[PDB]
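Visitor: What follows is a single structure, and I will ask about it in a moment.
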Protein chains: 2
Amino acid sequence: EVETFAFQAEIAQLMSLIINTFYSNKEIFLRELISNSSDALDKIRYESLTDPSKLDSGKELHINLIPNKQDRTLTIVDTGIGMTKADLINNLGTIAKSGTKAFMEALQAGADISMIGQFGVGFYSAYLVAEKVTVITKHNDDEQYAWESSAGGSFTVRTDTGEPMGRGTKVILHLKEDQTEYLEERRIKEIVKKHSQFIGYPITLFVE
Amino acid sequence: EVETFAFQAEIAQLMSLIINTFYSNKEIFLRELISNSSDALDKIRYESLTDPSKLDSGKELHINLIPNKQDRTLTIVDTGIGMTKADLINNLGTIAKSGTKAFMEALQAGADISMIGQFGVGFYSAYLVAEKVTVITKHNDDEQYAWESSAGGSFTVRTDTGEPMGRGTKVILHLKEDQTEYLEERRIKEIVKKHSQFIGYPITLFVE
Ligand SMILES: COc1cc(O)cc(O)c1
Ligand SMILES: COc1cc(O)cc(O)c1
């Protein structure tokens, strides 16, 4: 069972704008996703301050970056709070409709695409580099789900039956043919060092 | 009934460091508090996407800045999610103990105090300019509480019986004798324009 959903009109337009604007500084996608992981990691850590069983699904709070050159995927895995099915449908937990409005109007008064994360919609920067994004998520209060979209106005949700993760979110980037520099160790390292050097959780860059 | 609580040791040390370091760029306090308001405003907006009665305690989502020259207070009011009593005691909803560790170690490898908000503890920047900070908060799931601290290792909590706010958080800054420029309209305007120009909620600077 796969369910198919329409993007709200504003989200579809933000994704078209991300896909269609000439904008060379694409590397900021990784900063945004890490920062989103970091936020999710903060949330489960906060919950666990008063209830240490929240961490029964996994005690370690970390971020992994996994390139795969065969598959043409870069995967960002965190062991954060995860997302419920309701959260995934509701724009991966964001206030994306208002965030898009704030971002469209910032881009009128002198903003560029790099500032997307100031508007709460930094997830969608995945579409700077990826043709398809698959989200695998597990929250304590729910089952494991996969969200998927190649943009074009719709996303799918299904329950994920394969590889149990325990708790957190994996963002799989199926990269565009011309964006494979983001699979090279050197380049991922440089970007993580540039933009994500003060993240409060260990980031492990896997090797192939 | 006033209860008195000890700051966790790490928080007490961060507050001593905020109070005691020579550091001229104090104005960043306002950016941090607005941004904290903005986060709180995002949260009640998200909740209301699936349950519009969350906004029964007030429909408008905004930030007010209220200087008072008589009282020597600058007040930041939002109509965000608010905070429960448990949230206030637990470091005003932050992961402050780990955030302090990440921030102390950033300040070893080339960071300055302006980057406090990258570590989730930007609230405590209030102590750059204030000798006492009073937090009035109301969350839907709880009563109105006042938190207060002049630093020095302890904070108080009491239920607030005066001026019902409905929902949100008011941060009252009782300013240091030498920090009154932050009560001048011109100066608050300049700072809000410098650092908080892309906030997605209206910010109203009150006049006296
Ligand atoms: C904004 O939606 C996201 C939630 C997560 O837990 C991780 C992301 O990369 C995006
Ligand atoms: C980090 O604690 C805060 C919570 C709020 O709702 C508002 C703040 O200024 C700080």
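The residues of chain B that appear here are 16-223 by Swiss-Prot count, in order.
Determination method: X-ray crystallography, 1.7 Å.
Even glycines carry a Cβ here, placed using N, Cα and C.
According to Swiss-Prot, the mutagenesis experiment B:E47 to A carries this note: Strong ATP-binding. Strong interaction with HSF1, HIF1A, ERBB2, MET, KEAP1 and RHOBTB2. No effect on interaction with TSC1. B:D93 to A appears in Swiss-Prot as a mutagenesis experiment; the accompanying note says: Impaired ATP-binding. Strong interaction with HIF1A, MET, KEAP1 and RHOBTB2. Loss of interaction with HSF1 and ERBB2. Los of interaction with TSC1. While the structure shown retains the original residue, Swiss-Prot records the mutagenesis experiment B:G97 to D with this note: Abolishes ATPase activity.
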Visitor: What Cα-Cα separation, expressed in whole Å, is found between B:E47 (mutagenesis position) and B:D93 (mutagenesis position)?
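Guide: Distance (Cα to Cα, whole Å): 13 Å.
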Visitor: Please identify, from the mutagenesis positions B:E47, B:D93, B:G97, the residue with the sparsest Cβ neighbourhood, meaning fewest other Cβ atoms within 10 angstroms.
Guide: B:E47
Visitor: Which of the three DSSP states, helix, strand or coil, fits B:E47 (mutagenesis position)?
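Guide: Looking at the DSSP assignment, B:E47 (mutagenesis position) belongs to a helix.
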